[PDB]
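Colleague: Okay, handing you the structure first.
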Amino acid sequence: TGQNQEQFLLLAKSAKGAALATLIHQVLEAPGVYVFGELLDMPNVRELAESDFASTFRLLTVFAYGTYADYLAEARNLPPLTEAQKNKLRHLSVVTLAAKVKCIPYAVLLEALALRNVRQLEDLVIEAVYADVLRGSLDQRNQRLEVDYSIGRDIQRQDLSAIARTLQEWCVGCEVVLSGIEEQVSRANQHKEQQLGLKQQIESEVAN
Amino acid sequence: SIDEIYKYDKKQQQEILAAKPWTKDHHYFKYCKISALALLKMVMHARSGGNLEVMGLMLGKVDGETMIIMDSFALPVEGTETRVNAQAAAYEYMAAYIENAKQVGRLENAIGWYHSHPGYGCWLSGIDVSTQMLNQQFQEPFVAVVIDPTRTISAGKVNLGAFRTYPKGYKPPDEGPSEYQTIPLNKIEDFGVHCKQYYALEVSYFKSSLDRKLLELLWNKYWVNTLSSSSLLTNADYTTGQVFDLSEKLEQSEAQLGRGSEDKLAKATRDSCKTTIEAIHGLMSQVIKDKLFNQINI
Amino acid sequence: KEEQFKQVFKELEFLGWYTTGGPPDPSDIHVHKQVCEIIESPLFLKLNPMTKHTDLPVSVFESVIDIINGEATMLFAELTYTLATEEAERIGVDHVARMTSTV
Amino acid sequence: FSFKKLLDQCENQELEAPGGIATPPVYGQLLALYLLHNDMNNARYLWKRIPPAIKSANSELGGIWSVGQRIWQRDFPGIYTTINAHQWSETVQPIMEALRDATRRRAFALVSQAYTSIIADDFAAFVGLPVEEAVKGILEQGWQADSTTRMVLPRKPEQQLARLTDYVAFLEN
Ligand SMILES: [Zn+2]
């Protein structure tokens, strides 16, 4: 998303209670809009929380943080969604699965997305690749989805530290590798010179 | 002035070509300066030939005892390494290419020929010597450049040589440092027969002020390509070819010990060492990649 | 030139054109249309040899035909690009860039 | 874990204390521990080293070797029968139960590799446990059990850079 962010933010700053509540049903039922971080952080939408349109805010929370199974568990409270919105939420659930592991078996996908046959799942993964949400390839024989690239959905202000917790884990990793080379290179010289020196001693005994 | 070398002085070249100082001394030409563009183009072409020998022409000029290579271009010829003066088959092509190159501002003329020795080192074979002798008889000043694309890749260091032949009957001086190279057994006989019929020039490289700037700025993104090299499978056929030759070298070194040259085993050991060291370096880059991108987790 | 390069680079094809300078201008569009007479969707590469900035002064563009004030006109849209992965090229480039034990 | 430390301690006591001839309970422990590690070549040569005086005075030692004969012949039902025959608390009894458990693990790991399909009675005799207990255990584990034929179908189950630098340092010099 990029154009839709500005296009809907312009309407978000110039909308009220009911208009915002219907705008949530309009942003969720629109192709390309998979991130709702800027829209959920709005004071105009914050007013809807714990108000007359609370379930719509909870629906936006599920679409920005939760999965399709979390929606199924709270379907009695949350407003009803069309096939397009159910699909979108399924795409985002596959993204969460892809964020967890690279190789997803069909069984985990069928259970998490609540699907019956393989083609439905395959068609949903196709719809994901087609909407530039996921990158990867499907393996029929081993019944597994190989994920090459998955987008970012969750913002997580409180859990943001975890990102740094992995980034530092990579940094330290580099800091080890780098030092490793520095040491190994030094050893590669430490041996060479030593050997040369030793050879120069052997060669000095030839005169005797 | 970094870019001074790029200035073309036509009258000065005509003056040098009319003077012919090389006729006064067969060791006149001692240095070979190659542009970064020509090196890259020749190495790219040499690699594109794979395990087959390819050849091309080099455009440039002369400056005192130095031969300067500014550019190069591939020749659509068959029989490089088997046909004496194989370049001759591309005569028409060469004339048109150069004519068209002059139309766009390539002023430098033919300075030499380059060809590849995939996996068998930089030197001149019997066919190469006949070809270069013809070129020095009819196309003087001319130089022969040999590249090993396979060894370049495997060693991570450019494997190139620049050579000039001696006229028929003329004997070389005491000079001949001869930097050691592993020569495969199917080539060593011919190498030995013709090794004293030519000499090696001192090679150096150059780039422009803009090339310097652009290469630093290229690095700011080109670093990614150094951590995604995959050298072990790119030219895997080289190490296998070398091992296939090494085995016959070891067969000869065994035959030397059998009954009864000067220590073939030590030569074969240095060859096997070099090949193995290159293989381990490949694994070193692979392990480095595994340490950086795989051993991270959630 | 095409008849010539096809003899030694048989597997290669004309993809677009290059020039030197700053951001794209009307002259580049005029020339791009002439290149469009040769190939359907050519790329346009621009190199700035007089750069003031810290990033590689190479930009690649595609041409888009848009409608501005009722006039259907040609414009350039910048594309992101990556550098090639050829081993021999990497070594050559590295050797050139460096220009000065086995491990 | 701790049995290996007691084995080394007994192996030290084997030569430090004598005197010519070592202590009989240490001989018993050393024999049973030599059976625990399946080192029958050490156990057979230990038993033949025992003087006939301790062989006659301490019959329990002969009762430990009677297990070894069955281990040497690889008769599993006989091993499980000979284990549950003698009692020598604190000294040999606490390690005989470890031998029984180790023989059970050894037999289970052997059947899981060496057999595709085996008779339930043969498998029960191989592990020592009765037919019902064995079939219950393997069905809980995941082996394919079949009635009538009484067949059980088993299911078969710098650190790196420094070494490389040493290899190149060797070849290059
Ligand atoms: Zn040659």
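Here chain B follows Swiss-Prot, giving residues 24-283, 296-333 in order.
We read in the header that X-ray crystallography, 4.1 Å was used to get this structure.
Any Cβ shown, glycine's included, is placed from N, Cα and C.
Dumping what Swiss-Prot says about this protein:
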type: BINDING; residues: B:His138, B:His140, B:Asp151; note: Zn(2+) binding site
type: DOMAIN; residues: B:55-192; note: domain 'MPN'
type: MUTAGEN; residues: B:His138 to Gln; note: Abolishes ability to deneddylate cullins, without affecting the 'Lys-63'-specific deubiquitination associated with the COP9 signalosome complex
Colleague: For the recorded Zn(2+) site, enumerate neighbouring residues of the same chain (Cβ within 8 Å of the Cβ centroid of B:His138, B:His140, B:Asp151, site residues themselves excluded), in sequence order.
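Modeller: Other same-chain residues with Cβ inside the cutoff are B:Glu76, B:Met78, B:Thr103, B:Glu104, B:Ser139, B:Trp146, B:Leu147, B:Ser148, B:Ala167, B:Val169.
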Colleague: In the domain 'MPN' (B:55-192), how many residues does DSSP assign to helix, to strand and to coil?
Modeller: 51 helix, 41 strand, 46 coil
Colleague: Taking only same-chain residues 6+ apart in sequence, whose CB is under 8 Å from that of B:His138 (mutagenesis position), what do you get?
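Modeller: Expected: B:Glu76, B:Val77, B:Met78, B:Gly79, B:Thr103, B:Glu104, B:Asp151, B:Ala167, B:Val168, B:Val169, B:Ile170.
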Colleague: Would you count the other C-beta atoms found within 10 angstroms of the C-beta of B:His140 (Zn(2+) binding site) for me?
Modeller: 27
